[PDB]
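Take a look at the structure set out below.
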4 protein chains.
Amino acid sequence: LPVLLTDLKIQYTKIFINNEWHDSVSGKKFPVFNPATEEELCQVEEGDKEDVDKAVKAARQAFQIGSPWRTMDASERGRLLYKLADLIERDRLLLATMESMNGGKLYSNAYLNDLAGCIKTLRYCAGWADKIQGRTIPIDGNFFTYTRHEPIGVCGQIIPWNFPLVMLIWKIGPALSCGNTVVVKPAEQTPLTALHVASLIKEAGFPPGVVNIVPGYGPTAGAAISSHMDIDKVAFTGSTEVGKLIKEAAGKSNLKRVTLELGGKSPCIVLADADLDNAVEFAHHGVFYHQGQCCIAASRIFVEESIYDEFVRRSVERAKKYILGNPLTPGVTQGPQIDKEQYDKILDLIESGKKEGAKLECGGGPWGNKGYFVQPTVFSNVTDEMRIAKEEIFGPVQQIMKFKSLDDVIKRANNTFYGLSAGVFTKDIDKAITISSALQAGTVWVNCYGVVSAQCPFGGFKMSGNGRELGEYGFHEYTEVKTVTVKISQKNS
Amino acid sequence: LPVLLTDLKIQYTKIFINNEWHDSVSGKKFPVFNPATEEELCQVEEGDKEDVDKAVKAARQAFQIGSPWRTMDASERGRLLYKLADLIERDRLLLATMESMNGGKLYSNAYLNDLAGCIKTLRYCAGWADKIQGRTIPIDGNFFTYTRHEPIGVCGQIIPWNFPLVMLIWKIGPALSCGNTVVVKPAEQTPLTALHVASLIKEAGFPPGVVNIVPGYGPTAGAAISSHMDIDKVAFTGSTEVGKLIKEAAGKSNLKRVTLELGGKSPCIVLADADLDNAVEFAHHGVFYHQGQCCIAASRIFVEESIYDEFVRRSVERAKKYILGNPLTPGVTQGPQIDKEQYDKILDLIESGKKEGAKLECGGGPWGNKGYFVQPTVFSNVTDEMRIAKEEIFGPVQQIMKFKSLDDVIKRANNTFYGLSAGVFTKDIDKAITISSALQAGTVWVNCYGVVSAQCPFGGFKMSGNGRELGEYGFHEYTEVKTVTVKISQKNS
Amino acid sequence: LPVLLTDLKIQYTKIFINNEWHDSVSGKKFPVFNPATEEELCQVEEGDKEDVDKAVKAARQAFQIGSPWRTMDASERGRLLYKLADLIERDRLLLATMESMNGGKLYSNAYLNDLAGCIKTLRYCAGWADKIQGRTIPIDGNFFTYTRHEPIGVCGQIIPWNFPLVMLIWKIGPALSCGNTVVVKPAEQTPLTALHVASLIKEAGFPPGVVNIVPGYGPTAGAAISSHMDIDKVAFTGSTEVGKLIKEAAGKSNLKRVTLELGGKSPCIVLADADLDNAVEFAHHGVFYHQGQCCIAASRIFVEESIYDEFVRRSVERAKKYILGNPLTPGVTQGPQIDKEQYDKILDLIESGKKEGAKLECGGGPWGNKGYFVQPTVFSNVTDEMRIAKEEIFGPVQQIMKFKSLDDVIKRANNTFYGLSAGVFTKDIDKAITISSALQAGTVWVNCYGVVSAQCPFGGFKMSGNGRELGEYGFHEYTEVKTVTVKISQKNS
Amino acid sequence: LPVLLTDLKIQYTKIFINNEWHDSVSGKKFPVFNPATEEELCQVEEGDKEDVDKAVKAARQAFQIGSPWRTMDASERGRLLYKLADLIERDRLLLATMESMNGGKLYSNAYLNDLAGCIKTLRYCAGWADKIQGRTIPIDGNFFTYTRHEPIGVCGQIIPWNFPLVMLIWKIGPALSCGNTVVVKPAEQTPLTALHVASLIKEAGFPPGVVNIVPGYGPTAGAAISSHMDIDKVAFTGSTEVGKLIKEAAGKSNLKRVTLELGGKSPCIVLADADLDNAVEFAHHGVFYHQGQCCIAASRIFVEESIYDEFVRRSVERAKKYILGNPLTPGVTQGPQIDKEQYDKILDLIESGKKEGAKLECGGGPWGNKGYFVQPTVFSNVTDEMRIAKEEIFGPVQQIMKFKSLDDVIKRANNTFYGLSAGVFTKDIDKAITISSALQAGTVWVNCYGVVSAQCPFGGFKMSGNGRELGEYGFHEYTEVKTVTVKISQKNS
Ligand SMILES: NC(=O)c1ccc[n+]([C@@H]2O[C@H](COP(=O)([O-])OP(=O)(O)OC[C@H]3O[C@@H](n4cnc5c(N)ncnc54)[C@H](O)[C@@H]3O)[C@@H](O)[C@H]2O)c1
């Protein structure tokens, strides 16, 4: 069971460059807030273009040929990553409590799901460190040809606020495993866990300048990271508008490599032959997980007509059993929304759903005076023209849509520009294989949902992002291929 | 549709060495018979130890460093294989007719299933020719390490009689693609198609000595191939007893590499939720294909109790629709057995099945005065202790067994020393995945049977054989890994 | 030897959509000229936004689920590619002559290097067609996870004029092999060979709409291809400025995948221990190949000080043996420049080199009143600040630079924003590996130059492009990964 | 620096079955001796056929479907291997001292070379644990086909005495990583370190029965392991005669998979252009490492004629600087031989070399009254017909042979039935590549020797073994491929 949380004292609130702690060049500090109580946790140094510039200088120096990080053995890189994972596991309680407090997330989920995933991903990347290999090629003519997979260079990574630690680890695992150096920009809502992890990275024994962390504001620091000319690759997780902005900024400077992890409107199809209890439980989990603040949240629940009513009824009942309170309080299953802006956005989208004429089963309003709490909400009879069926709500709002024919529901689920995930619930094998082949989603789950692991590559199809993460194919993205061809006297098979 | 067969004239009946035709040293020639009418086709030169030694000398000389075959480009090897496949496709009619006459197999099956499979396998291997690659390894220390996949050397291959052309192609495809040279020994029952293919190989433009064919008797020629010290690898397809002898002989001399493909008592499980018509059709196809002369033939049809009777009834009716006659005759679907020894063995096994007390539904006796025809036969109420449930009949005899609980049938199907194949018929995803995981078979088929393609690796568990064929893993077997490590001044990631 | 060229009649001058020939919507036709004689070959239909839109509609319809191209077997795609390659080999003479006339390239080089490379690349892609595979993943929990590599969708490809057929094949090989559909835009200078290949594609038996070709002007047709919302991927080969524009336009529209091939200022290092004759011959070949109109042309010839003088002298002698004349004339080694704009650009760059104070050893002016011919040119004592040492000349101009220290020359060669290729000439084993590791180029040659093959991946590092082509890693670029995870009752190792 | 050794107390001297310590069924115990002083260390239980049978029963029960080891996650297997490696690193001193005492090996080499290699190999295998993957195959027809790589089953491993811990780890790393269960038979000379590691394995938390260790005599316990029918695979490291016997015995029983790691007569070619000091140092190291008791020991030192004499002189001087004494004593560079039988065999081979007429430079006789020490020995003018040039001496005896032509020395080095290793010393890239391609050895070193790491596969070519170890290809050997093909309604690319 999770261990009781203790007093939280925050000491790391600065810019982490060259294994040192620097104040911002301008000298400005922005506050950070607690969603559960609307209180300032602390102040954090505000990074801008100068800080990003000096961080990139430090990383570029650390990436030079002959530097301690470039001549280091790959097995040693894996060893360093394992030591970092062990250090994280040592401080599991403090990191979980900081994640819960800062990001307004349930302590049990911030302990048994977040840090476990972080540790597993770190250890997986550490295992992959010394096992990615080039090739030897049977080229025509008297030649000996091979290909090496080298680190790309300097990678600038932009983290979202919904999973600070998990996304941070997913960004700095494959990057450090392949040998790159990173300058990371955490979200302005949740910058603390990344700074503590930076202190742990310094303790672990990474060479100075390998990992640098600049906390600031996205429009200034993130733009500087994306428009920098000395940065070789940029990885970004967030909204599609900022994703387009990042892509265009990269197109305007240095033609750097770009990896995007944008959002999506994930459908969850339930067929007449599916197990009803499992389907209900996993649909509720898919839409209501982490207060609905997930990129892969099942927002459009397609349910076959013959079992529609019953499903809806049970769904309603489940939404009533959800309890809403302070994250650190035991027994709660839903915490507050991240900040006031998303809170007001969710309220506006719920009101728009009511205005467009969608049946309201449970919820549909705010909860509590202090904090940002929204009641679990269910919208039935959602048509394809409603805004709640098109725009990513990113909140605890569930839509239940009806269908009769399989081809029609396939065309409906593929009728979007979001291709991040999909879910199919059925007992048949032919239906499962056919639907999983037909759907245009980066990940298709069958009889389950929200199942992510470090091994399986993850990404979006159409506009949910470019590239994949968490896998051998994910590790492919952080390396550059160099081909060497040597003229030899004579070749033999 | 298949094109009408023509007159057959057989010219190639000698030993094929160094792209030449040699009489055997002993001067002895053994006849070859036609199963349909019991007539001598022609006399074929009888290979022996001296002929095998001569062929091995030729192949070893053709494998020397700097020889035309060793300096040849891999793409050129693929080009030669494609030319061989086009030449085979040019002579599809003559090869199909020769296969039908020699092996006693239906002309339609010899044309639409054998030649097509040979062509597809040859083209697949030709594609693989120049795409197998070594690796570059991140070894510790200031070293640069890579690995090359080289041809093993001389490979002696022993072919069965049930699929002469198909097995010959499966042997000389991966071997020639990886650059090896082959000395093959065809079955004494069906030597002619391999000799015609040898003539085609000479026409295609392979360097002399790359492919050598020695037709003879297994105890003399096959043993000489297996006991030879110059031969580097031996591949053998045939019975388990001869395979045991081959493995022991290889252990005695030269410690050569051994690949064994042996038979098996393949189960075929049909569950209550399976589609009855498809299950009946594919079980009938699986047991009765090629007069049951297949290594993967479904010999133990486990059928769930609640649907037992009905299934049996339908099965019986299907076995009555089988027509037995001359292979070249249109409209026939079953030909004669390969030779009289197997014919009498099948009759003895049927009589023993009758004696042990298994219900006889259809067949159980010979057909026709001239030929080696056995009526299609069905045995019901087959228990685990019966000999027909333990010994590979290799004839058109079908056993139907009853079960109730899934775990019991799993233990029954795994209670054997054969692991070649299996088959599951069901409409449920969970049952399909569970059974396919829990079965100890090299290939598991769900809702189908007898589906073999050049892309998927093929092999057996337990005593069914060692190694795999027809795939990247199959191409792994015909290569040897050489690791080269070079001391360098300094290494960088 | 190359067969004698014959008369040329050009019938294919329209837009190729849905295996049909359409006039442009506007109705305008632009002429195409012959560099050797400055004569109009014929008028070609001028494609614009409407033509691109209807071609993309046709391709999208051809890519629909259940269409003939999507249900077709991968082996059948390989078969179609092989048939296309055979059809090309049948019309080798006409295609070589058309390439020589349109692109102003030597007939011997067109017949022996362009057509052979196209055929080899097509056959290599056809082999790769049915051998790219997903994976099965040992995910945690009672789950079964696999990954499929599907075609991306519609791919718009933009071809340069220096290697029309070769680049066209390098584009439509990996795209059709993975199952995608293509809308290609040929260069306005050389559109004819692509149209003839389109007619051959129709003859081969590809389904309608799989391949579409729109000839036009880049600022109108290429921009419409790069900004189209429906198009899934864009591949572009050309100048860095247009590539920057393509990247920005893709960032503005639906965030399509982008592959870029851009030029570079490739260095060629010659050390004191290198074989002088081979180094001289291959440096001359590297810089002067195809009138210097190559992306990988060795523009900066670094030569060690102690062997500088002699090398230069020998180089001068070689440049005097180069003969300049009409491409179809036998015995010529250099043809005309592609068009007047590049011709004047080359003359201006030569004059600027003269002005900045580089020693002129041979050439430096035009040859011939009729045509676009520039004498082979040699510039010695080139310093790092001269424009001829920074700006890609794309003409028969050679720069010879001097160095003394290995580290300094490494820094000089890496002191650029181009990373396309590099060349090292030495007899040592430590120097070769050290320099090949230390150079920031996408392809490093040792003791050779200009060695390209379908097997080895090809691409640029910093601003020479993104991604790779011609290889397994190249085939990785044209596929999208879909992860399917199924909840199972129980998993076993 | 190595830490000072302490008092050694040995408590583990029994048979390790089902995470328990059992006395032998017979009740007999054989002593174990210390080579340095010829003293009994302790008595170890003597395993025979009954003990092997019950160990195989325990392992087979542990391998059953649904058992804790089979349902365990692959990441958990890697975690267990990492915990075992950490436990070994905790007891580095005791294990190093036990290895030094039992095997008569230098304490500094036992600490800085054996324990480090064991830890690195264990961590490498633990990383590989959850990263080996099946495939999904584009099979023809409306089918979905994939392949899983399952554990083979029960593996019986036979360890030599030269590197007890290192070979034990090389055996139980890939076996446990792929999920198999092991019954291991250690050498009768050095059984103690394996027993201590077994106790550590029990402490780490492996399920009972996963690892079982039976110490005994090779002719009885090893034969029982190799002839057992319930055993699925056998891996054996040792002499070629016993390997031949193992292969034949396996061919007589249940056709189990066989992996052999036999000996070799490794050449070491030194060319005129090689660095003399590095060549001398690494040749001396290669021949004299671990008292010459290595499978890859460079026994035939081919040196080019023009630099022969000088090399020999320097070699002689190096052999005089070797110091012979007790292993635990600091400063010593050579310990005693393993036991008296090998000691007398080495003396007999030295005497035979003297008799056949080979010039004796240094050594050639015994050293010390108590112990099994042999003086470092150098034999010059060794011809191809001498027994010292053919038979693996396995002792500190060095042969120096002369050559003049590269082709002749290539033929000489390939004129043998051993193919384990080779070494080339040169400063030329063309010579290095040519010789490394031409040599028939499983591992070719350039300008170095005796460089082994967990990443690079290791094995012999002709009669030095069958298979590879320590790498992805090495991990291929411990898995079986199962192909699953499912009939689907319709397939799409
Ligand atoms: N492969 C090459 O030909 C190549 C490689 C590197 C450098 N270059 C440079 O290219 C110069 C010649 O310029 P060029 O444009 O005639 O050849 P190019 O190779 O740059 O051709 C660019 C391609 O993109 C198209 N295009 C043009 N403008 C476009 C636009 N605004 N948007 C989208 N597509 C557009 C063109 O039709 C052509 O197919 C040479 O002087 C050389 O320096 C060419």
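Chain B residue numbers are taken from Swiss-Prot; in order, the displayed residues are 9-501.
Backbone N, Cα and C define each Cβ position, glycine as well.
As annotated by Swiss-Prot, NAD(+) binding site applies to B:167-170, B:193-196, B:226-227, B:246-247, B:269-271, B:349-353, B:400-402, with the evidence given as experimental evidence. The C-beta environment of B:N170 (NAD(+) binding site), restricted to residues of the same chain at least 6 apart in sequence and closer than 8 Å, consists of B:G111, B:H298, B:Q301, B:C302, B:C303, B:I346.
Per Swiss-Prot, active site, proton acceptor is recorded for B:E269, and the stated evidence type is experimental evidence. In this structure, B:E269 (NAD(+) binding site) is part of a beta strand by DSSP.
One entry in Swiss-Prot concerns the mutagenesis experiment B:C302 to A or S. Its note says: Does not prevent inhibition by duocarmycin analogs.
What Swiss-Prot records for B:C303 is active site, nucleophile.
For the mutagenesis experiment B:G458 to N, the note given by Swiss-Prot reads: No significant effect on aldehyde dehydrogenase activity. Prevents the inhibition by ALDH1A1-specific inhibitors. Within the same chain, residues at least 6 positions away in sequence whose Cβ sits under 8 Å from that of B:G458 (mutagenesis position) are B:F290, B:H293, B:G294, B:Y297, B:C302, B:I304.
Around the Cβ of B:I401 (NAD(+) binding site), the same chain contributes B:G300, B:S307, B:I354, B:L357, each under 8 angstroms and 6 or more positions distant in sequence. Ranking the binding-site residues B:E269, B:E349, B:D352 by the number of CB atoms within 10 A of their own CB puts B:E269 at the top.
All chains included, 27 other C-beta atoms sit within 10 angstroms of the C-beta of B:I167 (NAD(+) binding site). In the three-state DSSP reading, B:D352 (NAD(+) binding site) counts as helix. Cβ contacts within 10 Å of B:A195 (NAD(+) binding site), excluding its own Cβ and spanning all protein chains shown: 24. Of the listed recorded positions, namely B:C302, B:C303, the sparsest CB environment within 10 A is found at B:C302.
Under the DSSP three-state reduction, B:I167 (NAD(+) binding site) is assigned to coil, being neither helix nor strand. In the three-state DSSP assignment, the secondary structure recorded for B:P227 (NAD(+) binding site) is helix.
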